[PDB]
Amino acid sequence: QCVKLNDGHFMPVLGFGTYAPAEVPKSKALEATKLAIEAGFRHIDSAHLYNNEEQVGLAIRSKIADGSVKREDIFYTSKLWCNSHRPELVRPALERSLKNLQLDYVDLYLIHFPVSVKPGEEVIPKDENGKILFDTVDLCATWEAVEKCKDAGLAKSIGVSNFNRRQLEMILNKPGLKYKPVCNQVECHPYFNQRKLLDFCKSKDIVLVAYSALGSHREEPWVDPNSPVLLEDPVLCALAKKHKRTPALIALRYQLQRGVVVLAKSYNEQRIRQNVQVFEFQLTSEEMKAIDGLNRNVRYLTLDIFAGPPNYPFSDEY
Ligand SMILES: NC(=O)c1ccc[n+]([C@@H]2O[C@H](COP(=O)([O-])OP(=O)(O)OC[C@H]3O[C@@H](n4cnc5c(N)ncnc54)[C@H](OP(=O)(O)O)[C@@H]3O)[C@@H](O)[C@H]2O)c1
Ligand SMILES: Cc1ccc(Cl)c(Nc2ccccc2C(=O)O)c1Cl
């Protein structure tokens, strides 16, 4: 149920997504994460950006309090947001997440997105024309500061998110590198299966962690409603009928069988319980190949909001 990371720690291969659209009230993240843990999730994904770490930590700590799990059974990821890329601000951001969580360490701390914005409590600062107030930070300098968080024991493992290949080689080839990224958390699903980036990550012992593995929240204005609905896919639905599963389950199983660690968000008790059944069955080689054909280079989360600056990850081929 776990993949060994390039730093020797273990990451459960199914992870619970906690991000939800802003309209969802904060209290739902607490109850959803508790259900997820009860249902069998041990890997929990959050971030400063999500504004739920107080609730997600309470949920985690509640299931420790009631004897469900031990701290060491839980793999909790946080992420450094773009307003704290500056080296001096990286540890303060990690310590703020920890005080919010009331946890002593995160199992994994990621650079969330490689484009920096102006420091300040505003996660998306903007000028009067509505344009983003970008910042100028050496991402290698950011990484050195993330590394010291591992030195200090505040983050068991460290990694990146939304990095392309050239950005991974920039970390990888940096002089004096102490710690490789253990993972690169990116959008990945049968409509955007990241085959090329996945093959690169493997080459460097970097785990690819798939987000929007189920086709994403589809929340406007982040995703176009005219994009195809992954979970309405004819092939996924046929494999669902054949296996007596669901299309979400097919989508999730596909990643596990190609060596991708897979996130899955849901605030619904029924589907939270359904999704941990990804371990109960398996796809054949021919079904895997059919799902491979579904690729349409369809990115749900383009994050145009942050395009323009060079660090914008999604302009390269991969
Ligand atoms: N840049 C980043 O690092 C980044 C970006 C995006 C996401 N993420 C992270 O990774 C997670 C990925 O999820 P996501 O939020 O993009 O969405 P997702 O996991 O791809 O899909 C979530 C959506 O699918 C629905 N769903 C869940 N289980 C289902 C099931 N069994 N059957 C049918 N529908 C189901 C959910 O509705 P219900 O809640 O009603 O079930 C919700 O509308 C996020 O929560 C977040 O932790 C990271
Ligand atoms: C503005 C901006 C820029 C980059 C990312 Cl990664 C995000 N993050 C998300 C955007 C939409 C939905 C979910 C997220 C997420 O990171 O989970 C945002 Cl809000």
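Chain A uses Swiss-Prot numbers throughout; the residues present, in order, are 6-323.
Method on record in the header is X-ray crystallography, 2.2 Å.
Cβ coordinates are placed from backbone N, Cα and C, and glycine is handled just like the others.
Here is what Swiss-Prot records for this protein:
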BINDING   20-24, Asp50, 166-167, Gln190, 216-222, 270-280  NADP(+) binding site
BINDING   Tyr24, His117, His222, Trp227  substrate binding site
ACT_SITE  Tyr55  active site, proton donor
MUTAGEN   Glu127 to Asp  30-fold decrease in k(cat)/K(m) value for progesterone reduction; no effect on the K(m) value
MUTAGEN   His222 to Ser  Marked decrease in k(cat)/K(m) value for progesterone; 10-fold decrease for progesterone reduction; 3-fold decrease for 20alpha-OHProg oxidation. 10-fold decrease in K(m) value for NADPH
MUTAGEN   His222 to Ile  Marked decrease in k(cat)/K(m) value for progesterone; 24-fold decrease for progesterone reduction; 18-fold decrease for 20alpha-OHProg oxidation. 95-fold decrease in K(m) value for NADPH
MUTAGEN   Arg304 to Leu  70-fold decrease in progesterone reduction. No effect on DHT reduction
MUTAGEN   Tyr305 to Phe  No effect on progesterone reduction
MUTAGEN   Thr307 to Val  No effect on progesterone reduction
MUTAGEN   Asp309 to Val  No effect on progesterone reduction
Protein Cβ atoms within 10 Å of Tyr55 (active site, proton donor), excluding its own:
21
For ligand 1, list the recorded positions among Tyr24, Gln190, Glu274, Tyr305 whose CB atom is within a distance below 6 Å of it, in sequence order.
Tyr24, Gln190
Could you tell me which of these recorded positions, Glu127, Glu274, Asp309, has the greatest number of Cβ atoms within 10 Å of its own Cβ?
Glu274
Can you list which of the recorded positions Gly20, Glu127, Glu274, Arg304 have their Cβ under 6 Å from some atom of ligand 2?
none
Are there residues of the same chain, six or more positions away from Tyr24 (NADP(+) binding site), whose CB falls under 8 angstroms from its CB, and which are they?
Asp50, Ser51, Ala52, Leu54, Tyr55, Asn57, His222, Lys270
Name the residues of the same chain, 6+ apart in sequence, whose Cβ is under 8 Å from the Cβ of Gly20 (NADP(+) binding site)?
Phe46, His48, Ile49, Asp50, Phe80, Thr82, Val214, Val266, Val267, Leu268, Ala269
Long-range same-chain neighbours of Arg278 (NADP(+) binding site), Cβ under 8 Å, sequence gap at least 6?
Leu40, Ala44
Can you tell which of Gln190, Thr307 has the least company, meaning the fewest other C-beta atoms within 10 angstroms of its C-beta, among these recorded positions?
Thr307
Counting other Cβ atoms within 10 Å of each Cβ, which of the recorded positions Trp227, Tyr305 scores lowest?
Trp227
